[PDB]
Amino acid sequence: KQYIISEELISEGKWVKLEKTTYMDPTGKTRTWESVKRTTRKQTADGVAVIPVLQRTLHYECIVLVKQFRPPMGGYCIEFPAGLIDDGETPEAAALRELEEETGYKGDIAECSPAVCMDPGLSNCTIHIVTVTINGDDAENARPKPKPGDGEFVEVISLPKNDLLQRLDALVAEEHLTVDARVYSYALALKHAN
Amino acid sequence: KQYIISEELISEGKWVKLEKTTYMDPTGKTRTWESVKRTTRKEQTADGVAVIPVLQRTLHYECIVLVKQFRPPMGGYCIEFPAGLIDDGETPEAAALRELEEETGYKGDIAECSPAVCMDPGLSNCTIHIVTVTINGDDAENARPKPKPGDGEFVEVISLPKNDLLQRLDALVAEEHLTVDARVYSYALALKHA
Ligand SMILES: C[C@@H]1CN(C(=O)c2cnsn2)[C@@H](C)CO1
Ligand SMILES: C[C@@H]1CN(C(=O)c2cnsn2)[C@@H](C)CO1
Ligand SMILES: [Cl-]
Ligand SMILES: [Mg+2]
Ligand SMILES: [Mg+2]
Ligand SMILES: [Mg+2]
Ligand SMILES: [Mg+2]
């Protein structure tokens, strides 16, 4: 019933553009929207985010997260390891590579989502959410060696999965960070389950 | 270590702006970024709210109340938590309850309210509070709930069993062209992984 009539460029950067979208509402009245797109998609999705479950025997299972300065936020954020998918890269392979780049951990694919939207009221940005286990007793994950690309500055934070939401709250209390909304949503449902 | 040096407007629309961000990297070298921001944010602790509405009904499995809408940035239909921007002066909790009623018809009760969390921190400064709300499905007010959608809002309600959330989302995605939001997917994944 609803659909795009046309898109008008308002401004294009190197990395992102701002558009004016004309669309037909379900009454048959034409209406406008301001929409953000990345310039980089060429792919299933712009990005992957990795849910990394670090499993060591005799330890709590942890979820591995990253802390980075995010310039749009003017501050530090806690997030799932993530990055954009390279043209020709599959989302699984992007996940494995981003996890290793950002955390040094070498993981196995558990499962992969379809493309899901990041902020659909503002942007067309999508990601694949890729659940990955990390055999933390394996020698290759003993001294995880992070291989950052140029400009990445990434602290690794592993938190127990059984207390994730309280631990994220506690960090926000002392550290003055912003937790990512997908991270917080996952942490909430861990508490809300059963 | 890292901090914002300057924020230069590139293009300001009615609803969204693009900025050139200049910041200090942690090697002591100046760098830049393209940042998206809303023009709507005032003294709000966040741009918006998203509601996690748990419909509770005696001798029913608990359901998660979702909405399906056309999202002009995405050029298609998206399944999301009920959500909206916080009006000036409105509390996150008030905005969550109002948006939940407007979009679904249900009158909830506040359970919990997150700190401000980032929507897509590599791209924008947008934040929300994620507010968990219970709905007493056995109350007469929530019996045959009528949405009060605002001007240009067209929202369908989709209630899905919490105990089967992720498979139910996959079955909707299998049926038609429609995207599931990353926060909803993340929440449904965690329900599985617990
Ligand atoms: C159409 C207006 C603007 N708006 C947006 O969310 C928006 C539009 N383009 S970007 N963000 C809501 C406040 C609804 O009323
Ligand atoms: C500065 C570059 C571009 N980029 C972004 O994510 C980006 C930056 N501003 S908006 N999107 C990464 C691919 C690597 O760093
Ligand atoms: Cl798992
Ligand atoms: Mg990343
Ligand atoms: Mg990366
Ligand atoms: Mg809404
Ligand atoms: Mg609304």
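Throughout, chain A uses Swiss-Prot numbering, with the displayed residues spanning 14-55, 57-208 in order.
Determination method: X-ray crystallography, 1.9 Å.
In case you wondered, yes, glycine gets a Cβ from its N, Cα and C as well.
Feature list (source: Swiss-Prot):
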- A:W28 to A: Reduces affinity for substrate about 8-fold. Strongly reduced catalytic activity and strongly reduced affinity for substrate; when associated with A-46 (MUTAGEN)
- A:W28, A:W46, A:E47, A:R51, A:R84, A:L98, A:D133: substrate binding site (BINDING)
- A:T45 to A: Impaired phosphorylation; generates ATP in the presence of diphosphate (MUTAGEN)
- A:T45 to D: Phosphomimetic mutant; unable to generate ATP in the presence of diphosphate (MUTAGEN)
- A:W46 to A: Reduces affinity for substrate about 6-fold. Strongly reduced catalytic activity and strongly reduced affinity for substrate; when associated with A-28 (MUTAGEN)
- A:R51 to Q: Reduces affinity for substrate about 15-fold and reduces catalytic rate about 17-fold (MUTAGEN)
- A:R84 to Q: Reduces affinity for substrate about 5-fold and reduces catalytic rate 67-fold (MUTAGEN)
- A:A96, A:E116: Mg(2+) 1 binding site (BINDING)
- A:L98 to A: Reduces affinity for substrate about 6-fold (MUTAGEN)
- A:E112: Mg(2+) 2 binding site (BINDING)
- A:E112, A:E116, A:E166: Mg(2+) 3 binding site (BINDING)
- A:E116 to Q: Reduces catalytic rate 2000-fold (MUTAGEN)
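Distribution of Swiss-Prot features across the structure.
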| residue | record | DSSP (3 states) |
| --- | --- | --- |
| A:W46 | mutagenesis position | strand |
| A:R51 | mutagenesis position | strand |
| A:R84 | mutagenesis position | strand |
| A:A96 | Mg(2+) 1 binding site | strand |
| A:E112 | Mg(2+) 2 binding site | helix |
| A:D133 | substrate binding site | coil |
| A:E166 | Mg(2+) 3 binding site | coil |
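For A:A96 (Mg(2+) 1 binding site), the nearest neighbour among the recorded positions A:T45, A:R84, A:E112, judged by Cα separation, is A:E112.
In sequence order, A:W28, A:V29, A:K30, A:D60, A:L98, A:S137, A:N138, A:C139 constitute the residues six or more apart from A:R51 (mutagenesis position) in its chain with CB-CB distances below 8 Å. Ligand 4 lies under 6 Å from the Cβ of the following recorded positions, listed in sequence order from A:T45, A:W46, A:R51, A:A96: A:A96. Proximity to chain B, defined as a CB-CB distance below 8 A, holds for A:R84, A:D133 out of the recorded positions A:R84, A:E116, A:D133, A:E166. Within 10 Å of the C-beta atom of A:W28 (mutagenesis position) sit 15 other C-beta atoms, taking all shown protein chains into account. The recorded positions shown are A:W46, A:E112, A:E116, A:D133; of these, the one with its CA atom nearest the CA of A:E166 (Mg(2+) 3 binding site) is A:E116. When the Cα atoms are compared, A:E112 (Mg(2+) 2 binding site) and A:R84 (mutagenesis position) turn out to be 17 Å apart. A distance of 23 Å separates the Cα atom of A:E47 (substrate binding site) from that of A:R84 (mutagenesis position). Compared over the recorded positions A:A96, A:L98, the count of CB atoms lying within 10 A of a residue's CB peaks at A:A96.
Comparing Cα positions, A:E116 (mutagenesis position) lies closest to A:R84 out of the recorded positions A:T45, A:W46, A:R84, A:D133.
Sequence-distant neighbours of A:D133 (substrate binding site) (same chain, 6+ residues apart, CB-CB distance under 8 A): A:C139.
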